[PDB]
There are 2 protein chains.
Amino acid sequence: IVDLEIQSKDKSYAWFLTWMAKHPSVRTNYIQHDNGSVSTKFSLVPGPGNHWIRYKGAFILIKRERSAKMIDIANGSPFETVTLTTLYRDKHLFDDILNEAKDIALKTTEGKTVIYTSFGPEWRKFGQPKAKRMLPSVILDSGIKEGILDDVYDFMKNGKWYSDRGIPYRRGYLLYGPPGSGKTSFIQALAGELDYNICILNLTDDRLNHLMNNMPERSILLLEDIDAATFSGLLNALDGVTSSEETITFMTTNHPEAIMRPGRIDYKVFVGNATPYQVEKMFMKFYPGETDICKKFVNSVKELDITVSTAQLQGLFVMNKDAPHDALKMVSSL
Amino acid sequence: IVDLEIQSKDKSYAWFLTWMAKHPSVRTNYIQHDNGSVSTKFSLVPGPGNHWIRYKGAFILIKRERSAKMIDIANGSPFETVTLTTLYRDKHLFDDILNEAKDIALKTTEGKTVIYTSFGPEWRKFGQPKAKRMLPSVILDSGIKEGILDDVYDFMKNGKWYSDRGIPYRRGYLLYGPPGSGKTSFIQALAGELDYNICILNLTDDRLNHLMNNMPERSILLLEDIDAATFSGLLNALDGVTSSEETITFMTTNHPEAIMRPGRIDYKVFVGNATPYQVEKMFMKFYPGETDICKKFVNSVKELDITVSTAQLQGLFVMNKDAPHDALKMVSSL
């Protein structure tokens, strides 16, 4: 016989039980009332006893066991273990099977960009997981959406070039413009693209360096409102940021008035007020189709426009949802 | 044979023992004296030994077991387990049975809107469970009770519309009016309608954001007395409130004198002093029937009325309970 031990600590433990449940174990009853309110309750049923399965003509024997003495502290439950056991020659099938199961599990599970935050000189989770912001969803000027999504895509591929030269492998960015132009939305959409986690930090200088040094894995630092500052300490800690991998640090400011040297900020781009392209693309995002109205909106917004910003468009477009005709006369007056 | 393990940790453990007690286990003696005072005492009787039952001609065998070594910390008792065991072919009946039992349990158990509150930068329970406030019980102006119970009912159904556009899935409300108009009563009745929990918070700005971010599941935030304020920090934290689901934030003020932009407050309605419809509906709520007196009250309250409010009506209606004739002359003078 052969063995394959998957212990209850591994992340591929719940995945495998989910797979074997659906093979032709948690059981969760879930009642939705007349309201959207939900009454749901889950119960497990993985017997300390062995079962059988037939995957591709194998007759795999599976046991699941609990320890009568040991207690896990990660989940507060005794230590469990699933043991597959089959024909000896085809033990190598097990990995294949689990890989398939893992893939079918990972296809459904879509991530969510956790946001860490500062809690003194230590990063704590904050704001139980958000949802992916879906880069097509953010609409900014014509060329800026691609001028950055390819600089980063090169910076994620130039490890050898930066390593062999002996310079640190990091990069900064400076999104600057008027308040309400869609900077933060774009940063979150980009982090969702690379499924990293935004360790947000808004502006003490001595612990700022500790915060810079101690970032979780697969993160994208964000520095809000850099025009509010300790400056020498800021430059010192910003130059002394290191990692085993990329260290991206976006920076947003409402008015950016030495810092522009490489190693520090080196890609500066100006996201500003709305353009006749941005308004058209937002109008087509809200109202699929209906091309005729778009122009009838644009030539209307060509007049009485001073600080027309995309937050204003979002507000004046959500209040007249599923009704462009109301928007035609409402937004034109604001 | 088959098995079905329900362990003592699951919420469907007490439910099942309650069901099997009433099948044709806690035993609680309960003595009410001549006073309303109560002497009550409960004792359990679930033997570590197996029993039998006949549900629909099945002869189900049930064991209940205690662990001689392990101690649960949630209830301070050893770890218990109920094991049903019957004919092998009809193992699938067990789930059906438990579902029926759960439903018959949930029909009787009526919830109670727990109120969380602020304890520094962390939400603690407060005020051991209240009772449902029963929306018909709160009486406000003619159209305002439905103009909000349908906006929310749409906002609970527009997840895809708000998600696909890439905007956060939250919404604010601004109930404004004179003190004593019945705002808080309506908010509690509405939360009881959606069986959520009011994480009440009355007005420090840095921890307000932490409080906003960390809300329990299935909650409805409430911000009392917003006309008392850090303002820029208020707007900043209010725009940076996120969740995995809806984030409703009602706001009450006694005198509401930039905030009205969508994403922030977007549904404003004015609940004010008493109307000749409100007084009639309160009078009919207190005194079922007796239509003749209603008009004889209304034309009486048409005179000498300045700041007639529903709290005043509640006070002057409860002091003459089961006696409208006393109210006719008492309330008319206040």
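Since chain B takes its numbers from Swiss-Prot, the residues it shows come out as 84-107, 115-293, 299-324, 341-368, 373-449.
Determined via electron microscopy, 4.6 Å.
Even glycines carry a Cβ here, placed using N, Cα and C.
Summarising the annotation, Swiss-Prot assigns ATP binding site to B:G267, B:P268, B:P269, B:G270, B:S271, B:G272, B:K273, B:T274. Residue density at B:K273 (mutagenesis position): 23 other Cβ atoms are found within 10 A of its Cβ, drawing on all protein chains shown.
Quoted from Swiss-Prot, the note on the mutagenesis of B:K273 to A is: Abolished ATPase activity; impaired assembly of the mitochondrial respiratory chain complex III.
A helical conformation is recorded for B:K273 (mutagenesis position) in the three-state DSSP classification. Within 8 Å of the Cβ centroid of the ATP site, not counting the listed residues B:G267, B:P268, B:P269, B:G270, B:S271, B:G272, B:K273, B:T274, the chain contributes B:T363, B:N365, B:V386, B:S424, B:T425, B:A426. Within 10 Å of the C-beta of B:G267 (ATP binding site) there are 20 other C-beta atoms, taking all protein chains into account. Each of the binding-site residues B:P269, B:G272 was scored by the number of other CB atoms within 10 Å of its CB, and the largest score is that of B:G272.
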